[PDB]
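Notes for the one structure printed next.
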Amino acid sequence: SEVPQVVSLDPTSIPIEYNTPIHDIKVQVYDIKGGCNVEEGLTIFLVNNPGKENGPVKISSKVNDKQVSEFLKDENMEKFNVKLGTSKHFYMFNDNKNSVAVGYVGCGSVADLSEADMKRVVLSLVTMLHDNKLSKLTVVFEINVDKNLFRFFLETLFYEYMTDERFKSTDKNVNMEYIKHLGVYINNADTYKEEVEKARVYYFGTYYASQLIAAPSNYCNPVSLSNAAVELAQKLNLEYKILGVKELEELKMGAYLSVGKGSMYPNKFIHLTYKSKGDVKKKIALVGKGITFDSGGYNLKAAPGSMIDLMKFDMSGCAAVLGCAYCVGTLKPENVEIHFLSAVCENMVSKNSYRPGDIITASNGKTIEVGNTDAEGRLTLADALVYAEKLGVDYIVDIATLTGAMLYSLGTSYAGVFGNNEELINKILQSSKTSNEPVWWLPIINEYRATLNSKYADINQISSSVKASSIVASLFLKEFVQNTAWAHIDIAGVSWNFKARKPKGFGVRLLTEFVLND
Amino acid sequence: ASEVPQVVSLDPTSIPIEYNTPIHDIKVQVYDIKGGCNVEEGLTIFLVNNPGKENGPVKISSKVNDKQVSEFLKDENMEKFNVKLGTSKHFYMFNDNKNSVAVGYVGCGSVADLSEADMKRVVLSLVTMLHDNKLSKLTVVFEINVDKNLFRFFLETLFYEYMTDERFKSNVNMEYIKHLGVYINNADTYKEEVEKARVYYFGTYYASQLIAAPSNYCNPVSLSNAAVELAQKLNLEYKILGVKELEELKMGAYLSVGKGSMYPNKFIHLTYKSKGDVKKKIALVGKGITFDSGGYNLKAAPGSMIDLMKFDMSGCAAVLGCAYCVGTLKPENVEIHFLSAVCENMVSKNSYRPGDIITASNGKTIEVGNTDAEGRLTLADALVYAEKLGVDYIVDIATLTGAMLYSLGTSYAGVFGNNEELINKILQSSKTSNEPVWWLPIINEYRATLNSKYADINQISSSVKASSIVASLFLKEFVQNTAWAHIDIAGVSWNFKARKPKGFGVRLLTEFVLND
Amino acid sequence: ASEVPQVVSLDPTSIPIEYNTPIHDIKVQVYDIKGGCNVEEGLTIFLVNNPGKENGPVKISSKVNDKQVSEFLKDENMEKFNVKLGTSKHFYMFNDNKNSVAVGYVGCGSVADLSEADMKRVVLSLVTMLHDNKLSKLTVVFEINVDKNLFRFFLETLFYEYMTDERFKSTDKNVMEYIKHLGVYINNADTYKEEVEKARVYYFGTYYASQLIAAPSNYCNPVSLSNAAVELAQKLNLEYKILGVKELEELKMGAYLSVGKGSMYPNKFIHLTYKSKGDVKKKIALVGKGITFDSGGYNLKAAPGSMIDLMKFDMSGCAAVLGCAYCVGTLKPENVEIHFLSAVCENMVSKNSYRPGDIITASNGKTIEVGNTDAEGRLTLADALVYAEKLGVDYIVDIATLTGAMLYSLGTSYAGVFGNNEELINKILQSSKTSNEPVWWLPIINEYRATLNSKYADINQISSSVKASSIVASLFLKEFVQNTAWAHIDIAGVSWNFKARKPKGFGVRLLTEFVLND
Ligand SMILES: CC(C)C[C@H](NC(=O)[C@@H](O)[C@H](N)Cc1ccccc1)C(=O)O
Ligand SMILES: CC(C)C[C@H](NC(=O)[C@@H](O)[C@H](N)Cc1ccccc1)C(=O)O
Ligand SMILES: CC(C)C[C@H](NC(=O)[C@@H](O)[C@H](N)Cc1ccccc1)C(=O)O
Ligand SMILES: [Mg+2]
Ligand SMILES: [Mg+2]
Ligand SMILES: [Mg+2]
Ligand SMILES: [Zn+2]
Ligand SMILES: [Zn+2]
Ligand SMILES: [Zn+2]
């Protein structure tokens, strides 16, 4: 419970914003066949031109205003093109003689937008919202989108529009004002209406994970992160328990505890549970790596390219799992019981730290020879997986910023999924599709298992000879699931948006769609 | 033949090649295990497992036709030994006729389905005995369960691992066997795999010979000479394009790479055509860099492995190895073009430079960001050449990106492509050849990193570290409207532990051509 | 016996040590070859060579007391096999009593005197025949010439390589049975019999050192390692004193204390004494470097190739000295008093650690400017050498994993010896010859002395200019011995068997032969 401090100025909680400005936006959806009213604020058309690379803009909607309809005639629009992510603003007086702003974002010439294309559209729309004090946005869909992509549009709009100012003090943006109303016109509106508040929920799970990830290691440490998790559980009425060191010692969690030895913050293992009222048909454990700062330990992140300054993000797994708890707790699916687990700790340099070469004993009795203190995530996950399997679940899914090698294999757009069960992997791939968080299935190559044979311990933490480190880490984790369907999502390459200098909150919507689909 | 230039008169002017190998003299017989075993002669090895009982005892069930060997094989003696994968024992003894025989076993663990990796460990253990034996016959008794493809793989791997390459040396511990007996259940169905294995073995071994051949022996001229000689022996159509023809074709990307080399570029084009109607045309394109120094981007960083870079023509060797198999097995209804833009990547006053803008044969200008990304430059022009042939499929195979070691490692190659059906055919070939491959994505979001400020395209990304995916995006720019796949064998081509090539890809490509 | 401090309750509080090993249960019988060999149960291996003829044929020359086995081993049958060094074959047949027997040979090549390295190769071949074969007995027939020392070395090596250290195995023990009996046939057997128990003692001292070296730094820390030394003294009836920090401060051991400042484990200085019951004619101090983990300190081992993961091995000098104590205490030489010393500590990174640049005062009052916290071994040895000279001994010999440069100079096979006294160096070289643990004499080059001149302190810990780091270390140590014959053995290159992934226990037999032959 109490966060230790070195000096009185050290923070004792993570600041967390629950009621965000996005939550105050009144959203209305209307059917496009009634025509568009253009009365105030900004009205943006989403337009493409199938076939025609950089083709002309042609506004097809009925617009219920003579002045605006006149402005938007093909002749007047012909100067402009649909190049993806392109946009323009128009200014005019409507029939009520009130000035309005109108514009468009180009959605290109391929009639089915990828998740990345749609994100490009949303970013252009967001630049129209920034540096312009507007009370209302209206979006007219003149493109084709399924229900999941419409929801993705809104989630992405909400998340990209929201600006995280929790750590601003003298430099808050004096000009940021958020719209209070969002109008949407789309064909077959009634079927899209359900997606609006689901988007709002998914936006918040994602933005909540993001807040946790962006919070630096002096704010977000094992104690404050587990305290935040308790507060979340209380707000959603989830069952919760936080296991402290004495309980962890009783459970013989020697791999997890060795990692956190050198830290000033005691280890805290988070265990939240959602249980549907009614028959429980699937039981699922979701396990998130929760290293609140990864210095590397005695194998210090000192090599060029090791990104030590980014390592507050090494609890992104735990944050995805807590974001997922927010969504599941809010949407209340039937027929399931979900355990949201994270072994939280910090990997530090101290007289008290574990050392390279140390032999430690995991909670399932396996001895492990530590070959590199910087492979700490798999040690904490090892004990968390053992704990998960004891719960008697149908599926165990872990999510973790586990290996830097992901940047060289899949890069920054797709997460890797590994697993011991093809049906579970397919469920995750399915969830990747409907969440629009991209994942690619990678193999657990058993030929490399022999490189984890230790001369002294039961197993080596790291390979001597294999450089395929994401596969080797999956081989190691596999040793801590005995007989349960298990998949492991490595988000090391996708978690942080290096270009925008912010978290993605990657995996919240993926894991939630996984729970919901099941 | 073109003459190979020499700096001194001691410089070699051809690659030595062994066509006739001791493996070719092995008479192979397959017998049904249901009849019991004849152990009267030579070295007999039982392949044995113990399901469930991990590292459990050896127990041999087969009846054998010798009372002395029966005694040796009794449960009480055999239980002194265990089945741990690759563990072996063998003993010399006298049979009923007082003739020297030897008898032993290789442990096959306690899992009934052996993977190709597992089967490799079994074979290595068998080969260790063979490299220290001298008896005229080996008999292998399968008391384990393998499918037809895995049985073929066993044979191929046995032949390949048993054969030792002594071309560059100037045992009194062994002699090559003249006979191989195999006892296995349903022997009749397995018999047809034998000569197929012997063909796949030599395709693989031939590729290996070319890869292991050092870069003073195997240069663009001697390698293309070797391909002409292979084509002649197989009756394939062949054409070697030299520098003047290559300039006429405007192959600026490929020619730029070889500018620094004393050896003129040579583009190998062999063709197999079926005697009956052609229903399918395929181009197989192999990366053919006979030595990759890196160029001005010299391989000087720790772990860059410049000492290994004679292996950078592994894709070319795999294609030529495939041409041996195809030219030998003679598939019907197919026309296959075997292609390689061969050159050497060197440091010279004459070399291309980082920064150069060069023009590929399809008109695209390319800004060179790194002279050690030379493979994709030579493949760009080879791909444009392939597409102009009007084929149904283009498959390229190349030691293209060091990043493979960090994504899939040393066991599985990666495949990328623009066509799902073709990728699935490659995956299926991978399953039947037992040369493992994994599908990796061409991620279009990374394509913008290849937008050059000056040229039509960048050779490399400044930002994206997913270099195998970026390389594939680059190559995809050189295939306009044909099903195409790219196999990156950088991680998988060289066997680091054994200090020798794998010949990776021969069987994969041959299976592709034969079964599709 | 001090309490081992723990960070968590799962931290181990002692080093596990096996004293009664399966090798100790083996009954050894030596027979003279003139009586013929009896060939019965187990496995009977002939060691055969063929002088002149590289890879020449096997010919078995011993009389075998069995007609069937004699027929089997006749020249005609054996000539199809060759003597290539390390090569081996197994034979199966029925003896004259109709009982199946296993026989075989190991090739010993064509050179009539085997080097220590060649013999190791023969033994490794023999061990592979023992492994994965449930045998009650092994019989070895020598048809090669070995002197008494080489015979003993054969047995020591056999025992050492055969013994498998499973102390840290839990779930992965080798489901491994040992022979109960070892028969040896050799010419002039009566003359070799005395080597058998000597070999068995030397095996254990070596294996004991090996157990200490392989024990990871969480098990083997300065408190637990000094407790193990106490236990060993109690078992052997050696005197002992363990000096703790209060006594070390009183003795002004500032160099040694500074190295340990960063550790959570208090320094412990080990002092064991063996004294012969008769008139003492020689007094000897053996000093071993005792760093239980070397992180480098603030000069962290982060450089590629710094092998931080192997640094549990930095107490290998101390282990060799304690292995020597075992042998000496067991064999009980006369007319000698031996002091076994080690300044044990751990070199860590902490708010409390010593710093690059710190100036510290050794117990002989010399001030030392610290140039690199990773040159910590010579600082601990400085103080241990001052203590040792105060004892009033005739010879001081230290042994230490002191400099990585040994790998570039002598490599992994030979240790280097440096000293201030040629008579003593020659004694060490003679011990090397009779122990078969190779050492080469290296110079202390006075010309480099000047590069240890400190602008501020009395001396520099390290050279800024000279890259010959092993010689520089020796020069520095020389300054802490005023008037006594001293030698220094640098075992950094030789201690760890990199290929086999285990210690050699190097130095035990060398130091024991030194003591015995004096
Ligand atoms: C020691 C290695 C085998 C494993 C090591 N893994 C780690 O450091 C993880 O604990 C890192 N948190 C993973 C990471 C590294 C760089 C960027 C993003 C994420 C890695 O270097 O990838
Ligand atoms: C600059 C990069 C995008 C590409 C570069 N590619 C190359 O060097 C190729 O020409 C190499 N032939 C690929 C290679 C590297 C290391 C081991 C085996 C194979 C590489 O370093 O992987
Ligand atoms: C700073 C240098 C002059 C001295 C430094 N010495 C050390 O690090 C010792 O404390 C090390 N124990 C030496 C070592 C390194 C690698 C393998 C075996 C032994 C060394 O690098 O050898
Ligand atoms: Mg790490
Ligand atoms: Mg290159
Ligand atoms: Mg050091
Ligand atoms: Zn981490
Ligand atoms: Zn290359
Ligand atoms: Zn040291």
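Using the numbering of Swiss-Prot, the residues shown for chain A are 86-603, in order.
This deposition comes from X-ray crystallography, 2.0 Å.
Placement of Cβ uses the backbone N, Cα and C atoms for every residue, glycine included.
Cβ neighbours of A:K386 (mutagenesis position) (same chain, under 8 Å, six or more residues apart in sequence): A:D379, A:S380, A:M392, A:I393, A:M396, A:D459. Residues annotated as active site in Swiss-Prot: A:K386 (among others).
Annotation source Swiss-Prot lists active site at A:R463 (among others), citing similarity to another entry. In three-state terms derived from DSSP, A:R463 (active site) belongs to a helical segment.
According to Swiss-Prot, the peptide binding site annotation covers A:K374, A:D379, A:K386, A:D399, A:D459. According to DSSP, A:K386 (mutagenesis position) sits in a coil region rather than a helix or strand.
Per Swiss-Prot, Zn(2+) 1 binding site is recorded for A:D379, A:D459, A:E461, and the stated evidence type is experimental evidence. In this structure, A:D379 (mutagenesis position) is part of a beta strand by DSSP.
Other C-beta atoms found within 10 angstroms of the C-beta of A:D379 (mutagenesis position) number 27, with every protein chain shown included. For A:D379 to A, Swiss-Prot lists a mutagenesis experiment annotated as follows: 6.5-fold reduction in catalytic efficiency in the presence of Co(2+); 854-fold reduction in catalytic efficiency in the presence of Mn(2+); substrate affinity is slightly reduced; impairs formation of stable homohexamer; when associated with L-461.
Listed in Swiss-Prot is the mutagenesis experiment A:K386 to A, annotated as follows: 100-fold decrease in catalytic efficiency. 2-fold decrease in substrate affinity. Loss of hexamer formation with formation of dimers and trimers.
Long-range Cβ proximity for A:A387 (mutagenesis position), meaning a same-chain Cβ under 8 A and a gap of 6 or more residues, is found for A:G381, A:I393. Looking at Swiss-Prot, the entry for mutagenesis of A:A387 to P says: 16-fold decrease in catalytic efficiency. No effect on hexamer formation.
Take the CB of A:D394 (mutagenesis position) and look out to 10 A: across all protein chains shown you find 7 other CB atoms. In three-state terms derived from DSSP, A:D394 (mutagenesis position) belongs to a helical segment. One mutagenesis experiment named in Swiss-Prot is A:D394 to A, and its note says 7.5-fold increase in catalytic efficiency. No effect on hexamer formation. 1.7-fold increase in substrate affinity.
Around the Cβ of A:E461 (mutagenesis position), the number of neighbouring Cβ atoms within 10 Å comes to 28. The mutagenesis experiment A:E461 to L is recorded by Swiss-Prot, whose note states: 6.5-fold reduction in catalytic efficiency in the presence of Co(2+); 854-fold reduction in catalytic efficiency in the presence of Mn(2+); substrate affinity is slightly reduced; impairs formation of stable homohexamer; when associated with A-379.
Here the residue is the original one, but Swiss-Prot notes a mutagenesis experiment at this spot, A:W525 to A: Loss of catalytic activity and impairs oligomerization; when associated with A-533. A:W525 (mutagenesis position) carries a strand DSSP state (E or B). All protein chains considered, the CB of A:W525 (mutagenesis position) has 17 other CB atoms within 10 Å.
Here the Cβ of A:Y533 (mutagenesis position) has 20 other Cβ atoms within 10 Å, regardless of which shown protein chain they belong to. Listed in Swiss-Prot as a mutagenesis experiment, A:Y533 to A is described as follows: Loss of catalytic activity and impairs oligomerization; when associated with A-525.
When the alpha carbons of A:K374 (peptide binding site) and A:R463 (active site) are compared, the span between them is 8 angstrom.
Proximity to A:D394 (mutagenesis position), judged by a C-alpha distance within 10 Å, picks out none of the recorded positions A:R463, A:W525, A:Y533. Cβ-based crowding with a 10 Å cutoff singles out A:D399 as the top-ranked of the binding-site residues A:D399, A:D459. Ranking the recorded positions A:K374, A:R463 by how many other Cβ atoms lie within 10 angstroms of each Cβ puts A:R463 at the bottom. Among the recorded positions A:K374, A:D394, A:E461, A:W525, the ones whose Cβ sits under 8 Å from a Cβ of chain B are, in sequence order, A:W525. In this structure the alpha carbons, written CA, of A:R463 (active site) and A:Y533 (mutagenesis position) are 17 Å apart. If you compare Cα positions, A:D399 (peptide binding site) sits closest to A:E461 out of the mutagenesis positions A:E461, A:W525, A:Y533. Of A:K374, A:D399, A:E461, A:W525, listed as recorded positions, none is near chain C by the criterion of a Cβ under 8 Å from one of its Cβ atoms. Here the Cα atom of A:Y533 (mutagenesis position) is found 21 Å from that of A:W525 (mutagenesis position). The 6 Å Cβ screen around ligand 1 retains A:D459 from the recorded positions A:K386, A:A387, A:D394, A:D459, ordered by sequence position. Only A:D379, A:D459, A:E461 of the recorded positions listed as A:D379, A:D459, A:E461, A:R463 bring a Cβ under 6 Å of any atom of ligand 4; the order follows the sequence. In sequence order, A:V344, A:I376, A:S380, A:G381, A:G382, A:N384, A:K386, A:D399, A:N432, A:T458, A:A460, A:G462 are the residues of the same chain, not among A:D379, A:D459, A:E461, whose CB sits within 8 A of the CB centroid for the Zn(2+) 1 site. Proximity of the recorded positions (A:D379, A:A387, A:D399, A:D459, A:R463, A:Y533) to ligand 7: a Cβ under 6 Å from the molecule is found for A:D379, A:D399.
The two recorded residues, A:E461 (mutagenesis position) and A:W525 (mutagenesis position), have Cα atoms 24 Å apart.
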